[PDB]
Amino acid sequence: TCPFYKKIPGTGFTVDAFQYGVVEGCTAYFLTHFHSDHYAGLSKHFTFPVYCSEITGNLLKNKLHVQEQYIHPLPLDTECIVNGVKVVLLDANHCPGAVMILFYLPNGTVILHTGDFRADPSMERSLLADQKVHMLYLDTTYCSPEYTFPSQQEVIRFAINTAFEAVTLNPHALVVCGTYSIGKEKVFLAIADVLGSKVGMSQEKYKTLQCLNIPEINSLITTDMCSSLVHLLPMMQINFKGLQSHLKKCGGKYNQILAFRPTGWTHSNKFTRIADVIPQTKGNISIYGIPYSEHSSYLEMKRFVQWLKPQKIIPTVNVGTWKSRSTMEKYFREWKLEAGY
Ligand code: NI
């Protein structure tokens, strides 16, 4: 049964609610982004209208085989009417195709559902600037002040400088990057660009990337592993055993691996600067954990909310424990008292 924080009152709508069977009263199912915790339940046998971005609709059709007649892609930054209700999709600064949804209820209430997002000051100049929001359904993944991490631009600068140094010192080093979902593509694309290489990967990952409308993608990626010195592997294989095994397969072309695991936050963030990050090393293999986040830090989240000034906040993450819920409610009240709304 569908939980309340996935229902939009005063509508026939749900958000990211595909794992509950047929939801009573639902006339349109919205999908914010193509991550498995949110799409859980969708398949070629789904027969209700799914509303989403163009990129999400490419992935639904090609990866999950949802039939075309049920996919309803909407342009961004554009007022659209769905089952008699005005909606707008906004870029969420999460993974490719990820959106926030603005719903203009028939009674005058305005609701923003962030989906998953990484808040940014640029959002203060979208279509959000133009009217008041009563209710905010908020991605609270890192809603606590201990969650700090650098900008994506600092993290990419570290990755590129690290990879370029290693491979210039040793032209026989291979670079490997972990992945297990869409998102974080800048990591492996920026490294391959500094090295003058395409990114090599499995046919299944190449297929996924070909759905993302990335400019000039045919120039950046390939399934010919032998032509590439940046390889993508499943996240589960980014360990000393799995990387040793991969190095065997390359037919003595390489004699060293430099590997990256983009994580979200880890507790080595509470002590160490990005500049000071070091790898774990075993023989000719080194593994870097880099804190590349596609979710808001605490301070980015707090800035967004204090700017938006919502009347009510509904968290969508960390909702399963009383201790989490009570922590989050305390920060919401602080923010409201400090800013005066
Ligand atoms: Ni996500």
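Note that chain A carries Swiss-Prot numbering, so the residues on display, from first to last, are 700-1040.
Determined via X-ray crystallography, 1.3 Å.
Including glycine, each Cβ sits where the backbone N, Cα and C put it.
As a published mutagenesis entry, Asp838 to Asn appears in Swiss-Prot alongside the note: Impaired nuclear focus formation, reduced interaction with PIAS and increased sensitivity to cisplatin. In the three-state DSSP scheme, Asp838 (mutagenesis position) falls into the coil class. Cβ environment of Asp838 (mutagenesis position): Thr813, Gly814, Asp815, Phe816, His994, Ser995, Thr1015, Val1016 lie under 8 Å away, each six or more residues apart in the same chain.
Mapped onto three states, the DSSP output places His994 (mutagenesis position) in coil. For the mutagenesis of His994 to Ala, Swiss-Prot gives this note: Impaired nuclear focus formation, reduced interaction with PIAS and increased sensitivity to cisplatin. The structure shown keeps the original residue.
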